[PDB]
Amino acid sequence: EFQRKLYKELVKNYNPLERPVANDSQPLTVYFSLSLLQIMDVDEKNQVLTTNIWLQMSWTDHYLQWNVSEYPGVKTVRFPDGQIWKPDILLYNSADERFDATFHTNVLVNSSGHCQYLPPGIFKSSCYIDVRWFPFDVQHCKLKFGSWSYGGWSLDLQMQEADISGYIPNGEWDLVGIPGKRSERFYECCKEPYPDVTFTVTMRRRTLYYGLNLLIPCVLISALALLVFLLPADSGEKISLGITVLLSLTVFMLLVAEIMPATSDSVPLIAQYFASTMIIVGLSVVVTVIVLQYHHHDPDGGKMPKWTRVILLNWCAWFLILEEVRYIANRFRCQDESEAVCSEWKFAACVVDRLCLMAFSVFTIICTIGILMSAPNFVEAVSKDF
Amino acid sequence: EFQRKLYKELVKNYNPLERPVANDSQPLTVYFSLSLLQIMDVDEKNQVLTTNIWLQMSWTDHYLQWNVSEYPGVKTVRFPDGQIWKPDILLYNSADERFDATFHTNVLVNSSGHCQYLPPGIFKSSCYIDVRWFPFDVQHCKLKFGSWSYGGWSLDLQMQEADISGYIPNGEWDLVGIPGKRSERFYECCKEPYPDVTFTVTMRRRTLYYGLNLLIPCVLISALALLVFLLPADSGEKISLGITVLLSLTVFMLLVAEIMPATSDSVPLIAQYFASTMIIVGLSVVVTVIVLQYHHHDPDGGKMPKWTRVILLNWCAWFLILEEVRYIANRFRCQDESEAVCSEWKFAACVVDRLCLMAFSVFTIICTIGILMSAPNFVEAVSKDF
Amino acid sequence: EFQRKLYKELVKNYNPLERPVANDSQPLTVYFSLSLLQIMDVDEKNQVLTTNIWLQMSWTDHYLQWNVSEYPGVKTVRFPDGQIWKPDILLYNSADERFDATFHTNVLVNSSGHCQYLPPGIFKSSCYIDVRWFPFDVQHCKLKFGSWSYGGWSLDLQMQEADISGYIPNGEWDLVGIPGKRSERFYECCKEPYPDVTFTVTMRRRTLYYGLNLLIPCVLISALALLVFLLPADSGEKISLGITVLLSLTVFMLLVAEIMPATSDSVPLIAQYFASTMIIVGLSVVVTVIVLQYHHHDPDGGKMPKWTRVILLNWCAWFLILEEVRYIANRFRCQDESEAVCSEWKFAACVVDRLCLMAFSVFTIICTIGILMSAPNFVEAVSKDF
Amino acid sequence: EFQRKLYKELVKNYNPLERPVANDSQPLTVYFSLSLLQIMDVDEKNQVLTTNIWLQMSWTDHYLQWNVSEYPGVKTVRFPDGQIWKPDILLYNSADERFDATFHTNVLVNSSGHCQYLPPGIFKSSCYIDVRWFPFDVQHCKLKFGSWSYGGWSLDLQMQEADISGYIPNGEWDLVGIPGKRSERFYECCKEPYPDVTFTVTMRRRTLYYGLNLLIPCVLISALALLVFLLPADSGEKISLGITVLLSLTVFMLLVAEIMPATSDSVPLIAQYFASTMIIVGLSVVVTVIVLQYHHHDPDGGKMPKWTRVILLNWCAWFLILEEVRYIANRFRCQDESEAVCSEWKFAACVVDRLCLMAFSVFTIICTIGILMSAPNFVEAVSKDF
Amino acid sequence: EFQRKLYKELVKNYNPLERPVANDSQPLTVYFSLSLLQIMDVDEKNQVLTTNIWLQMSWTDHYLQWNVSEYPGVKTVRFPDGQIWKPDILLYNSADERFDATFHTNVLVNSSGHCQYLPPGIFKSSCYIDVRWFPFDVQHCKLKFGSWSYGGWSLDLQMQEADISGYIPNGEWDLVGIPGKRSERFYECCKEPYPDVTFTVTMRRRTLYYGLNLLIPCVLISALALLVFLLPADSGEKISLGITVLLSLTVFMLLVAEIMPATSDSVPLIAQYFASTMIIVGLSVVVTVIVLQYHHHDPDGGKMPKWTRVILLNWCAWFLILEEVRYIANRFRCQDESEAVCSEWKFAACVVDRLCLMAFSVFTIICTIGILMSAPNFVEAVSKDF
Ligand SMILES: *[C@@H]1O[C@H](CO)[C@@H](O)[C@H](O)[C@H]1NC(C)=O
Ligand SMILES: *[C@@H]1O[C@H](CO)[C@@H](O)[C@H](O)[C@H]1NC(C)=O
Ligand SMILES: *[C@@H]1O[C@H](CO)[C@@H](O)[C@H](O)[C@H]1NC(C)=O
Ligand SMILES: Clc1ccc([C@H]2C[C@@H]3CC[C@H]2N3)cn1
Ligand SMILES: Clc1ccc([C@H]2C[C@@H]3CC[C@H]2N3)cn1
Ligand SMILES: Clc1ccc([C@H]2C[C@@H]3CC[C@H]2N3)cn1
Ligand SMILES: Clc1ccc([C@H]2C[C@@H]3CC[C@H]2N3)cn1
Ligand SMILES: Clc1ccc([C@H]2C[C@@H]3CC[C@H]2N3)cn1
Ligand SMILES: [Ca+2]
Ligand SMILES: [Ca+2]
Ligand SMILES: [Ca+2]
Ligand SMILES: [Ca+2]
Ligand SMILES: [Ca+2]
């Protein structure tokens, strides 16, 4: 009864286009806040963050004011999208391909005129993904909200801290925080400042999954590569193992690239270490192969080039019936002679391959300690996850 | 005729914004229920549940009341979305990217004013997927329904048990149940309690498909690994078989990861067993390779390091014309001597590889019995499916 | 002219919510039919059928009746979605994620009041896919159409046979038929029966493509496996060929799984045969490997275990200067002795591998004849396609 | 000014449902044409053609007629979707899953009443893809446009030739033509003929990309297979090369299948040649393997079966101290005897493998000349592209 | 207050269809500009550019003019989509499949009547991708904006330079510029010129990512191929390494093809070099195989064909008790003779393989220098990125 009379009374001359202020010269104060419920996805490939959030717009409507005594039993009313004025607040850095993911809901109003609007949304935002310290990386993905057509002189957009009380842990990501910042900016379009509220979702990646799925294979690859660098040139399977380890490493680099963006602002350290040890082992497999097929015939066949020889040699010095039996026995002695000789090529391949092992060791230690001493602390993270 | 007169009469002063209650101070009772028709998909990768469901809202409209005698032959009327009042009930934990998948249908009303609303929907919900006990896992995926803008003081949302009479078995999933729970909650947004109805789809996975597609290959891999651990170091194909089994196991781990989420709250036991036996076999292939190329030349070459030797040895003890023929015959005797010797390295690789087999056996038994004695009972499940 | 006057006359007091019947107590007869134009897709993975169809609703509107003499030259009128009454007929088992794929078109009306409505649609329906007899399988995919809010007492939904005159052959599927069935059902929701019309698209798969793409490789794999089972244990490449055939077979099983659902109600016979011959060949490769590395040293080394020996043996029985030359000549005779011996292990591996070949042959014949004598007759199908 | 007065005047009694003709008994002439801008995609997998096109509807509105002198300065007016009458012309064979991709734009009208309507669209159409002559194939993909509810007695849909002046070459496809055909048809639905306009996009594929990406590998595979067929049975790597070439060929067949539909109306010649040479090389690898492990022991071991022997033989005929040295010398002579023998199996494998090479050559020549003499001429196409 | 009175006053007789000009004979000047915020994606496969942009339409409405003194405190008003006139400006070369990605926002108006409209959008445009100079390529992707139904006589569409002040670097692409061009064009549809504004996004690709992910493997492949060409025919692993390098190269070519379009207007130089060195190494592996199995038996077996022999030879010339011991010793001498011979086939394979290495070197140098001296300068680009 009184609800019907009130709804009829309020919409007599109401104009949804009108900014609801008694003084048209004064701006309208809008308290905009956010409630994060769940981080639904982080597409590092497309640099997209898919979140579930409830916005919170609170403002005052000078015309929607009634007296509870006049209308007993009704302390609230609801007004849908087009029946009253709502701020045109939206997400600037949206990637939704509709550019507005809000599900328009009812606006709740009470006698004093305080209007609440909590539109939910599956918001897809564009946030820059940093993979320099992968996979022990923290991402600061931004959500920039603001009014499109209402400026500071017409809409004083204030900020209230974001709400994470209802947040549901994702499992693959850990929500460090979601701080907000209200900033006043000017654009090369318009003479009025347009305030914005930027909420910076700061979240840290969880590494147990990638610790047992990815890093264990990686340590296996490293150990196999060290094993390859330990086998001598004459080893039968040192060339085969090098080749096989190469192909596995390459496949696994492609795996890393599948889930990582093509942005050139930085390179995943894991992939950089991959490529490094990759060139190192490939160079070692190639050197062993050139030593085994070109230097084999001559004890000083690979030493003919002036440069190759002097390099290796000086650098190593610095760094360290009767006649019948006659014929057959002579030929057998020649066989024995031809079967049991090694020359400076075995020693050279051992030196070169030892140098390759040393180069590989310089890279493993440096990368391991560097990833340990990363801005997203690795020691503390593993202490937490292990 | 009378239908036209009735439709004209009912919408005289009706306001769809008005909550239809004679006493505006009293809340409106809404009986919300659900009818599950088919589980359409379970994207474990994105942790999404795609279901087909018919909602069931039943309430009372004080203004839509007629007398059948006055309007003979019309016991019902239908009102579409915007012509009368419907509750703003929706799915909180939605992932639809429209955030409302309901197809708005007609509201059915009878003379007493009892209004029915059964909007169908392809609902995409966010539910946490537990893969700890994969693939013998049960999932409790939640569907949280509630009114967005109407609170307990305005909408007493009651719950009626869900309906599965029309449910169609998926084939890959078995519907254990769909119990409901009505809860009253407060939010850091608003001073009124907002009741919700949470239906917990509890469903168990079917394993015949994964029993013959996945587990049979797994047992094959395990048997091949045991075979690898049984072959001696001198075996020609023990190093090749280890490598090949490694690559197959890795591929198959990647297969598991393709269909499993990256959540770090737990690890699939199948994948954990993969990684375990993987490191075990790789360590065994590596040990055989170091024994075959570094220890080969010297009978006590690998025994030079103090630590390696003492470990193996003490632990094993605790755990257990004439002159022409002269020359040629002497050299042939030397050949015979050089061709028929084995040393402590064969025994050490047998001990080490035997220890690797023992470690692999400790893991196989433990994991097999553990998966047998899982909270989602495995013995009963196989009894059902086999 | 007269068209304008007629359009003005008809919408004087028309109410689209009103069911257009002179007697409100009587139901309205709606003849619902279907016209299938093209089967666009069959996603066996998600069990979805994507079709192009034109619905056909024919009914009678008591209020849209004019006299052609009064309005010469106008025998028809068109009314869009919201201007007049249309039945709320829709597809129950829809998977569209809008749950209504109809493109709302104009309703055609003639002087007698007979209204036609032929909304086209790309309908996505959920139909259970049976892969038991893959790839010689027929699918009965259902399309259940019905009114959502109008029951039998208000809407007598009759069925007219479906129209395939304009159907376009898909090429991968053959349309055996599309019979219809009108059924009256009750639901745990409502006191009125709600009739439905179910059209059962019965279509058979075409196998020429899969006959030359898939089955030819399969027969190749089978022949290679038989070849593996024919080679003796001492064969150099019998262990390598077994391993390679294994990996190829596994890859090809994964190919089958890529296009097949994970439903556990049945298993593709092709995949079952895969897994069978897979375990058989793997067991044979494993047996040859255990015979070649453990039994090699001793002529009765594998015969030490009591059980292994008795099994093989009894089952086979049921189933079937001078002194210098002295030294060197003696050692050469010892070499000759050591170089030219085979023992009961060659015979045992031949017996065991022969038994593996017999097991493989029992499965090939049984599966080939079974697939020949399938409910979707294979002999007639190949006669048609070959 | 005059524009406002004109817009007010025209919509006085206008009814968008009314067909705008002075004589309601006469049909309305609609000139429908098309402007193709870009072929955006050809999904051969789903048999879908994605095009960018501007429709062109031109007709006459008897009621939208003004006098320029009465309204100076306004020679045109614009009317959006629902303000005036537009024909319900749409694409019958659409695959858009909205079934109408037109972006509704303004209708342009001039004093004589001539109305223009040029709605743009990303049209997805279903067109049958012929891969028989792949990749030198031409596709005739149809676009069938027509009015849904207006028939010949009410809408005389004329055709004007399509416009390609603004067309942008795709690069992967060459637009041979886009001829149109206006046809009058009847349906098993309705008593009135419903004319249609069918534009047949006839386009030819470009093969430089597939000439250097695909065909070069193919010729490599063919040469490797010929090499395999040239190596003798005793060749060490003839069995390995055959196996490796097999696996590569299979992978590359799967590549062809990835981009080709599963339609069984025809088979890609490239894939047919693949499968042919595949069975040929596999049969040759298998024959060499049976000759190398079963016939090896006995010079007439493979000649025991009556059938195998007679076949090969007749068909080939039609087609073409002292005693110490005694012992040791005798055994060495036996070694020499056992080391240097070949028998009828080498000759038989050469004959059989030569026959396999001949079968492979019969197929290569036949397929190469056939693809040369294809309905989509290959010689002229390569002359153009090379 | 005054805002309400103003909003009521302005919409008294306003017609959104009316072009807002005092003189209907004169055209309306519309200043159209653009603000690029972020390049979201470049799908080279489908030749699509996904951008985030804010349009900027500025024009004048003769009817929306008020006096600030009459309405104090209100200097601006906002009008949504359908309440006033907006130009029908859209993107001609759109690929959105809705063909309009603009999110319709409010139109801002001030007392003088100057109307601003800044609709944001995720615009998907079709732009031709040039991969000739991959990956050091620059793309000129066009955005053609224009009015659909308003021509030059009615809409003088002027251009203002695009705004990149708020642009966010993508990371994978570098924004060289976004120049604009206003052009007047006629169409085979209409008698009036329809001006357009074309903004040409000129952007350069970043190569650090592809420099360490892609090019490093490529140089590895090249070095391995050179190594293959250095090994002699008798090398044991020269045939295996060639085969393995072949398969890796092919896989990596497929990787290039995965991210590259099938357009035949040009070929990626990287892929062309792939195919070249691929045929070269395959020809070398094939030649070594024919030399090793057909020429082996006879020292002049491959020299029998007249052509093969003369080619190689002339081109190379231009380019450069007692009797017992008797028997056994004689047979041993025959063994020695048979074991230590090479013939003109080793020299011929060295010559041929040397020629293959020379052909490979002619291609490596030519392609490396050509890519260095590309229109998108490579030396400067690497100087920037390295
Ligand atoms: C509210 O309305 C009641 C009843 O009309 C009246 O007595 C009271 O004065 C009003 N209060 C205010 C603050 O206007
Ligand atoms: C219903 O209407 C009939 C006819 O007007 C009247 O006789 C009867 O009293 C009414 N019943 C009620 C319960 O109002
Ligand atoms: C604006 O309005 C004020 C107040 O009515 C009036 O005094 C003044 O002359 C007006 N100015 C113009 C330029 O019309
Ligand atoms: Cl009508 C209008 C005026 C200004 C604007 C823009 C200024 C800031 C940046 C985007 C939006 N808010 C957009 N529309
Ligand atoms: Cl106007 C309004 C008031 C309250 C709410 C919220 C309170 C609970 C949680 C989501 C929704 N229901 C949302 N909108
Ligand atoms: Cl208002 C209303 C009443 C009944 C129904 C349901 C009964 C049958 C099954 C689905 C639909 N038709 C749906 N809505
Ligand atoms: Cl109301 C009505 C009448 C007829 C038709 C159909 C007849 C032809 C084929 C499709 C459409 N045009 C569709 N709707
Ligand atoms: Cl009503 C009408 C008239 C003309 C046009 C076209 C002419 C130019 C090219 C596309 C569009 N602008 C489109 N619609
Ligand atoms: Ca991710
Ligand atoms: Ca799944
Ligand atoms: Ca399919
Ligand atoms: Ca394609
Ligand atoms: Ca890209």
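In chain B, numbers come from Swiss-Prot; the residues present are 24-343, 436-501, in order.
Just so you know, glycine gets a Cβ as well, placed from its N, Cα and C.
Pulled from Swiss-Prot:
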BINDING   B:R42, B:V44, B:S172, B:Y210  Ca(2+) binding site
MUTAGEN   B:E120 to A  Decreases permeability to Ca(2+). No effect on permeability to K(+)
MUTAGEN   B:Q139 to S  115-fold more potently inhibited by the alpha-conotoxin ImI; but no change in inhibition by the alpha-conotoxin ImII
MUTAGEN   B:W156 to A  No effect on ligand-gated cation channel activity
MUTAGEN   B:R227 to A  No effect on ligand-gated cation channel activity
MUTAGEN   B:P491 to A  Loss of ligand-gated cation channel activity
MUTAGEN   B:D500 to A  No effect on ligand-gated cation channel activity
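The distance from the Cα of B:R227 (mutagenesis position) to the Cα of B:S172 (Ca(2+) binding site) comes to 35 Å. Here B:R42 (Ca(2+) binding site) is positioned 16 angstrom away from B:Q139 (mutagenesis position), judged by their C-alpha atoms. Each of the mutagenesis positions B:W156, B:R227, B:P491 was checked for a CB under 8 angstroms from a CB of chain A; none meets this. Using a 10 Å Cα-Cα cut-off from B:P491 (mutagenesis position), none of the recorded positions among B:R42, B:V44, B:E120, B:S172, B:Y210, B:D500 qualify.
For the pair B:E120 (mutagenesis position) and B:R42 (Ca(2+) binding site), the C-alpha distance works out to 29 angstrom.
Sequence-distant contacts (6 or more apart, same chain, Cβ under 8 Å) of B:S172 (Ca(2+) binding site) comprise B:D111. In this structure, of the recorded positions B:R42, B:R227, the smallest number of CB atoms within 10 A of the CB marks B:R227. With the fewest other C-beta atoms within 10 Å around its C-beta, B:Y210 stands out among the recorded positions B:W156, B:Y210.
The most crowded of the mutagenesis positions listed here (B:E120, B:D500) is B:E120, judged by how many other CB atoms sit within 10 Å of its own CB. Summarising the environment of B:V44 (Ca(2+) binding site), the number of other Cβ atoms within 10 Å of its Cβ, over all protein chains shown, is 20. Its own atom aside, the Cβ of B:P491 (mutagenesis position) has 18 Cβ atoms within 10 angstroms in the protein chains shown. B:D500 (mutagenesis position) and B:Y210 (Ca(2+) binding site) have their C-alpha atoms 45 Å apart, to the nearest angstrom. Under 8 angstroms separates the C-beta of B:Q139 from a C-beta of chain C, among the recorded positions B:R42, B:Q139, B:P491. Cα of B:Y210 (Ca(2+) binding site) to Cα of B:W156 (mutagenesis position): a span of 34 Å. B:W156 (mutagenesis position) and B:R42 (Ca(2+) binding site) have their C-alpha atoms 49 Å apart, to the nearest angstrom.
B:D500 (mutagenesis position) carries a helical DSSP state (H, G or I).
Residue environment of B:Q139 (mutagenesis position) contains 18 other Cβ atoms, counted within 10 Å of its Cβ in all protein chains. Close contacts with ligand 6, defined as a Cβ under 6 Å from any of its atoms, occur at none of the recorded positions B:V44, B:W156, B:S172, B:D500.
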